[PDB]
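Q: The following block contains the structure, expressed as structure tokens.
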Amino acid sequence: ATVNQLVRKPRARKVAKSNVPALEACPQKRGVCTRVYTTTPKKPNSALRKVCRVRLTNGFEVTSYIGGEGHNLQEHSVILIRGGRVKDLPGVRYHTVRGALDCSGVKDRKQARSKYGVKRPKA
Amino acid sequence: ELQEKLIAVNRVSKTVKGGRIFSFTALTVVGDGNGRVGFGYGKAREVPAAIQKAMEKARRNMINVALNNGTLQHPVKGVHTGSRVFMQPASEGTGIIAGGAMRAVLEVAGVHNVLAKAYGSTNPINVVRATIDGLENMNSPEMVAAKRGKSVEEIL
Amino acid sequence: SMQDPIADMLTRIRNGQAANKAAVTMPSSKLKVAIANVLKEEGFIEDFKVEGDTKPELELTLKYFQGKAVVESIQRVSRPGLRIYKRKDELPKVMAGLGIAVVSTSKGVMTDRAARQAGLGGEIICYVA
Amino acid sequence: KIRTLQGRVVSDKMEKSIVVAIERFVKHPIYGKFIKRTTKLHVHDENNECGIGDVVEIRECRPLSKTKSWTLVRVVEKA
Amino acid sequence: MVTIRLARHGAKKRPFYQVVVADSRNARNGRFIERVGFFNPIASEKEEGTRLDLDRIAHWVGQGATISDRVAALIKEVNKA
Amino acid sequence: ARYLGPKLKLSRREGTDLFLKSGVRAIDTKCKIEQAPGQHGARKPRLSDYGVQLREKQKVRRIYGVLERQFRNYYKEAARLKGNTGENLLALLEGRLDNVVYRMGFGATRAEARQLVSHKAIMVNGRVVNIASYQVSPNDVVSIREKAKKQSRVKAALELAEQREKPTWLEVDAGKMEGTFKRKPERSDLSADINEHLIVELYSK
RNA sequence: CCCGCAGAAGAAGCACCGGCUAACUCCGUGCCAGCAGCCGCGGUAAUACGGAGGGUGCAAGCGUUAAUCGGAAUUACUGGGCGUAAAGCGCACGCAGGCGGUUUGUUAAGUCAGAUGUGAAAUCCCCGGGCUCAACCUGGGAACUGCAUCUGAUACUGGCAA
RNA sequence: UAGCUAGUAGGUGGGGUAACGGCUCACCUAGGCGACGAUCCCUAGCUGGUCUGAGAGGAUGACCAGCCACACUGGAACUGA
Ligand SMILES: [Mg+2]
Ligand SMILES: [Mg+2]
Ligand SMILES: [Mg+2]
Ligand SMILES: [Mg+2]
Ligand SMILES: [Mg+2]
Ligand SMILES: [Mg+2]
Ligand SMILES: [Mg+2]
Ligand SMILES: [Mg+2]
Ligand SMILES: [Mg+2]
Ligand SMILES: [Mg+2]
Ligand SMILES: [Mg+2]
Ligand SMILES: [Mg+2]
Ligand SMILES: [Mg+2]
Ligand SMILES: [Mg+2]
Ligand SMILES: [Mg+2]
């Protein structure tokens, strides 16, 4: 644009939103598993992804993926969730931190234990 | 004797009645390390053959760069297709600060310290052509003074 | 309408060098004559002459070296829509020193190196390279 | 010499007062253009003689009313 | 009363006082009017471990500034030298 | 904070000796320097430009026993200093007290010199320094303490050093066991296989 | 802080290894279990899942998440575009606004130069000094792109008069 | 979010403050501000600076320092320099 046009109407930024708005700029949030279940992903992938409908402390009702090889999350479980969506799942924008409050660690991991809340097996 | 550098090996393909014919393209640059650089682009059904064709084309097509102490003479802009590049001289120790294709071009041309950015598209072929255009349109104090009809000191 | 004769002069010179015209002719002005003085004395043109007392017509002879033009680039910086004034310690460099920056200082039209010599700032009329 | 300004009268409806529009010439911080900006100062006017559209020369003084801290010194021209 | 005193800077266990002329109400390391020198209590030898600007200090005392006790001792020692 | 692993694996990766062993014997009879370590050693590695820059940085770091955070501080300081950044970085690396001890020959290797430094067996200008990263300035007299002059380590180190090249910018004695650090070594004086503009470009990335 | 003691003696883990991106093969699983930042991977020979060996990076830390800037010339003042990719109002007139041909004179607002006053200290930067080095703390400088006057120049813009 | 303002804008006179002042009162004028964004609405302590950036900028103002505001909420004044 011309300089006069820019003076009259300056350049506008792009505000941007959060891919994880229910976190409310907090790295983790404590939520209650109002539901635990499985869902099938988008094509071309096919499997039974494990998810939970969680009620966070800020009142948000969200859906959170559960990683790891098998969980032990029944309803009313107190879990801690973090950001980072799952691509093949529609709208699932959060993970549950394994090994946090109730979402206990994956049984029998050896690599990347810190990502799944597994304490170091004895040498 | 001439320093060779392979930049990109890209698999193209044309479609025919039977199906698809997958060929290969090779982009290379040759440079003696002292202001004589050229680039070559060669196609062949096989990667080594394409590389050799690029090598021959690059050796056959070189240009003169009026280097100054292993760095550029003045800020320059290289414009080709959808690729614009900016190159600026730097005091020694800076090294080469450029992208992929530009790094190859400058390393083989013999520039040792330069700052550079690549705006627009970053397609290696057009980046190379723009960089070479910028170098071949970069002047030197001696010939600038010559064309203006003055002496080097009278210019700087 | 013609709202920048200085840009007109620079554009005439640029187009003439592009089209290999030997001389480019235009209406004259005090400022145009001063800029022609600067360009001539730093060797970007041979000669210039202003003929006429009611409609002064200025003629600039362009120079080409080995066939190529000499004025490879010539840009109007401080245009009417955005005047540019620089201080003696932010006077620009053109071609990292090889080029010139025609600057109108308080003592007349005179290049950036001369302005840095005489400790002056002023209006950056144009860049020449 | 005392600090002062010079502006253009835009209204004299006030009794013993005038409103003076003073235009300043500020280079824009971002875009580098020199833009016109005009400030309006309620100028005290004893006697009340200045008209709408005259160039008057004014000086800051003590507060005089709610929004009148400036006052006349002389009238540069009549319009 | 405007007082000439020591504002402690430095780090832990290693003080370094700045002799400042300040209103006696402000905080110790707070607003001052002028910095007239410094004093290093753990000053290693060979280094000028104490420097006062006696002309400015005398200016302030003439203006009526009061002098703290440690600053008075420093002035005595520096003018003794 | 120290690479307490096998040493010759580093030399095998970089393809060249880093003097990580004493030098009593050629390293060829101690490791397959030609072969990179691990199950896939004979594999022919096509390295990228980032590969070239990364390996160069590692090589020099491993030579001096420097870790990445400290080496980045060195690079920042070298860039900040006037002149050529690459040679300034090499000079700062050479100024390390452990490296100065190594060059002066009180340690057969830089790890040995580092342990001598860290066990308070070294003085600088008379004061004991046990900082393995202490920066030795011009004209300093790096010495060995009397209670540590009797260690066979220092002797064997001196007779191992004598059969190598003698750093010009140093003056060492075997009797008094001192050394004057005359000047800062120059990029020209140091080994020419180190190609430091790769480090410069890497950290400019 | 200095000296003495006894003995390697009390002290290494985390992430990753398909490309981006440094680092690769076996076994288990069989579009399942699962991974995932994107491209994507997994359907009986998986360097992409899980385990093992090997390796890479960093290191008393290592990753994940949250957040900001960068890359992003992706709001382009420096530094972008508008025939077909998003983008010339359907076309005109026209107030405010933006810009303004040419010569002489005058003014000194813009502009430039110089000086003065301030622009707190710290922080950033430069030259040094001190804590065994560094972090840290300091001395001096530079800088704080500014603003207000005053004195000059007045080429260019502005005013004013021809 | 396009019109807002009735002590509202100005004048005179009286009162009031440590001090100029619609600060307050009576009267007399009908003004004042706004497209260079008034009024309204939503967030927000401000700065030196911090983070990032080649830089211009962008984001933010934790610690430290300067200024302001507040002290359960809403108001008042008293003593006091
Ligand atoms: Mg550490
Ligand atoms: Mg790789
Ligand atoms: Mg298998
Ligand atoms: Mg940007
Ligand atoms: Mg575009
Ligand atoms: Mg279309
Ligand atoms: Mg279109
Ligand atoms: Mg049309
Ligand atoms: Mg004109
Ligand atoms: Mg300051
Ligand atoms: Mg004029
Ligand atoms: Mg608030
Ligand atoms: Mg940028
Ligand atoms: Mg409370
Ligand atoms: Mg009282």
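Following Swiss-Prot, chain F shows residues 2-206, kept in their order.
Any Cβ shown, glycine's included, is placed from N, Cα and C.
Below are the features listed in Swiss-Prot for this protein:
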VARIANT   F:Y51 to D  In rpsD101; suppresses a temperature-sensitive mutant of release factor 1, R137P. Not a ram mutation
DOMAIN    F:96-156  domain 'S4 RNA-binding'
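Structural setting of the listed features?
A: Mapped onto three states, the DSSP output places F:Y51 (variant position) in helix. A C-beta separation below 8 Å, combined with a sequence spacing of at least six in one chain, links F:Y51 (variant position) to F:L203, F:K206.
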Q: For the domain 'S4 RNA-binding' (F:96-156), what does DSSP give as the number of helix, strand and coil residues?
A: 24 helix, 11 strand, 26 coil
